[PDB]
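Visitor: Here you go, one structure.
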Amino acid sequence: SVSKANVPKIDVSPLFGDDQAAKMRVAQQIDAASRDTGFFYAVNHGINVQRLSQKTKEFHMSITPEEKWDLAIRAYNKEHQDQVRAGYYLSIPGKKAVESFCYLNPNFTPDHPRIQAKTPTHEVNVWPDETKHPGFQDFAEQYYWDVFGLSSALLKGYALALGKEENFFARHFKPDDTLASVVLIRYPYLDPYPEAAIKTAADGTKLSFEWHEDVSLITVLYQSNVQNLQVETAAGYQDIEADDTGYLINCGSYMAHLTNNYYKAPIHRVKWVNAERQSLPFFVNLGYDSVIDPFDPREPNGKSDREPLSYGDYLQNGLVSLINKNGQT
Ligand SMILES: CC[C@H](NC(=O)[C@H](CS)NC(=O)CCC[C@H](N)C(=O)O)C(=O)O
Ligand SMILES: [Fe+2]
């Protein structure tokens, strides 16, 4: 029966410092995890995750149906044709339990040239009224930069792990142009829980979200203390234990591509659990024109035949493909 994933807890604090050998020892840990199940917990990360959980719950539990329509992405509100990514993703009582709110780089304003050019995947964030949601926008924008900083350090880890200089990834991850996103996902408790909102896997497991690989370089994830995630291994799906003080880290398919699958993008899925919980990912995306030249650290000459891929085009394609495969979230 269903076994358990080895998901080590890695103290990432050296990645913020200047002790280079200590960084290498962290990089080894990241290497090992990335070659095993593909997941680890980043601990001693310096983010106030209790406030993140509190502020998010306050938002989710106070936003009204009226405000949800007002903020809705175009999948739910045809009036908002510019909102492909950022905004509110509504639940559908009786059919779809999950709901969420996604936002992008706060630097994407009307003044930004990618907004002026109408480049796909770039949007100006939408927000509820401040007086109705006091402090929320401020909180959420500062969270973006806090987790941006953690993620930059984790990217130093990954670079060192792969034999590169520590800025190999992080040089492409910049406040001015990153396509990274935060998604504040609510999974509700429902009694009765509608069967329409539950999918059944081939192996019989009841799921809220089917198997997939992440569309990201890496994913940096906070979750409530409710176990739900499973990672695919050759021996089948394995449960990932919850830890509501750590960040769960995994690679996305852009990392798999550029490393010739040396760091795979682990296939994972979300079990159905009837419990109120939070899932708050930060998808570490680069800039629209960023290109990382692939390499294969298994080969003496490090050479890959993999095509260098422009990140923005990879992202557009991946986000669309994920909706087609696993449904509009
Ligand atoms: C909705 C369920 C939930 N799945 C997800 O969030 C899935 C798999 S990681 N990812 C996406 O849908 C990509 C969202 C991208 C975001 N709108 C963006 O524009 O950057 C889960 O894993 O809990
Ligand atoms: Fe995922």
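All residue numbers given for chain A refer to Swiss-Prot; the residues shown span 3-331 in order.
This deposition comes from X-ray crystallography, 1.5 Å.
For all residues, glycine too, the Cβ spot is worked out from N, Cα and C.
Straight from Swiss-Prot, here's the annotation block:
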BINDING   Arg87, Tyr91, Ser183, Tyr189, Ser281  isopenicillin N binding site
MUTAGEN   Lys98 to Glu  Strongly reduced the catalytic activity
DOMAIN    176-288  domain 'Fe2OG dioxygenase'
BINDING   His214, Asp216, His270  Fe(2+) binding site
MUTAGEN   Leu223 to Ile or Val  Strongly reduced the catalytic activity
MUTAGEN   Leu231 to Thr  Abolishes the catalytic activity
MUTAGEN   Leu231 to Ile or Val  Strongly reduced the catalytic activity
BINDING   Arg279  2-oxoglutarate binding site
MUTAGEN   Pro283 to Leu  Abolishes the catalytic activity
Visitor: What is the total of other Cβ atoms whose distance to the Cβ of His214 (Fe(2+) binding site) is within 10 Å?
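Guide: The Cβ of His214 (Fe(2+) binding site) has 17 Cβ neighbours within 10 Å.
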Visitor: Can you list which of these recorded positions (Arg87, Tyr91, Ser183, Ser281, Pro283) have a Cβ closer than 6 Å to ligand 2?
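Guide: Correct list: empty, so none.
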Visitor: DSSP on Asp216 (Fe(2+) binding site), three-state: which is it?
Guide: coil
Visitor: When you rank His214, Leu231, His270 by Cα distance to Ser281 (isopenicillin N binding site), which of the recorded positions ends up on top as the closest?
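Guide: So, spelling it out, the nearest of the recorded positions is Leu231.
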Visitor: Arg279 (2-oxoglutarate binding site): which of the recorded positions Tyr91, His214, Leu231 is the nearest Cα neighbour?
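Guide: When the Cα distances are compared, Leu231 comes out closest.
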Visitor: Please check the recorded positions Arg87, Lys98, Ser183, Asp216, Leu231, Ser281 against ligand 1 and give me the ones with CB under 6 A, sequence order.
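Guide: From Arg87, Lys98, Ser183, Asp216, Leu231, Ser281, counting a Cβ under 6 Å from ligand 1 as near, the near ones are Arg87, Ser183, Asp216, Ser281.
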Visitor: Between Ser183 (isopenicillin N binding site) and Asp216 (Fe(2+) binding site), how many Å separate their Cα atoms?
Guide: 13
Visitor: Could you break down the residues of the domain 'Fe2OG dioxygenase' (176-288) into DSSP helix, strand and coil, giving a count for each?
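Guide: In the domain 'Fe2OG dioxygenase' (176-288), the DSSP-based counts are 9 helix, 48 strand, 56 coil.
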Visitor: Near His270 (Fe(2+) binding site), which of the recorded positions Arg87, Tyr91, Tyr189, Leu231 can be found within 10 Å, Cα to Cα?
Guide: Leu231
